[PDB]
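Just below is one structure, and these are the notes that go with it.
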Amino acid sequence: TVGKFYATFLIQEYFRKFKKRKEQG
Amino acid sequence: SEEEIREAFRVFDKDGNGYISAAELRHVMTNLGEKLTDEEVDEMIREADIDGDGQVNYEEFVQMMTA
């Protein structure tokens, strides 16, 4: 409605950073 | 790869239907990973769920940018 793509991006990098963070510490 | 987001969304689906009940999604969003705000959650689930049923489709959010 205002920034769905921005919200999409939020979860994008969220899962990305978390996936590789889980194997880091 | 497409498992950059989709494969990370399944890890929450306990129904195997493709849509999770917002309530559960909200509790996990501001719990696992980092710490957002109630604002950044409610609004996130709002821009996605337009129906108002409760069962929000996760791939509809993933394939959103592709749409």
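By Swiss-Prot numbering, chain A shows 1644-1668, in order.
The backbone N, Cα and C atoms fix where each Cβ goes, and this holds for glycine too.
According to Swiss-Prot, the mutagenesis experiment A:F1648 to A carries this note: Mildly decreased interaction with STAC3. The mutagenesis experiment A:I1654 to A is recorded by Swiss-Prot, whose note states: Strongly decreased interaction with STAC3. Per Swiss-Prot, mutagenesis A:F1658 to A is noted as: Decreased interaction with STAC3. According to Swiss-Prot, the experimentally introduced change A:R1659 to A is described as follows: Mildly decreased interaction with STAC3.
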Three-class DSSP secondary structure - A:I1654 (mutagenesis position): helix
By Cα-Cα distance, the member of mutagenesis positions A:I1654, A:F1658, A:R1659 nearest A:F1648 (mutagenesis position): A:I1654
Other C-beta atoms that fall within 10 angstroms of the C-beta of A:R1659 (mutagenesis position): 13
Least surrounded among the mutagenesis positions, given as A:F1648, A:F1658, when other CB atoms within 10 Å are counted: A:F1648
Number of Cβ atoms other than its own within 10 Å, given for A:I1654 (mutagenesis position): 19
Assigned conformation of A:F1648 (mutagenesis position) - DSSP reduced to three states: helix
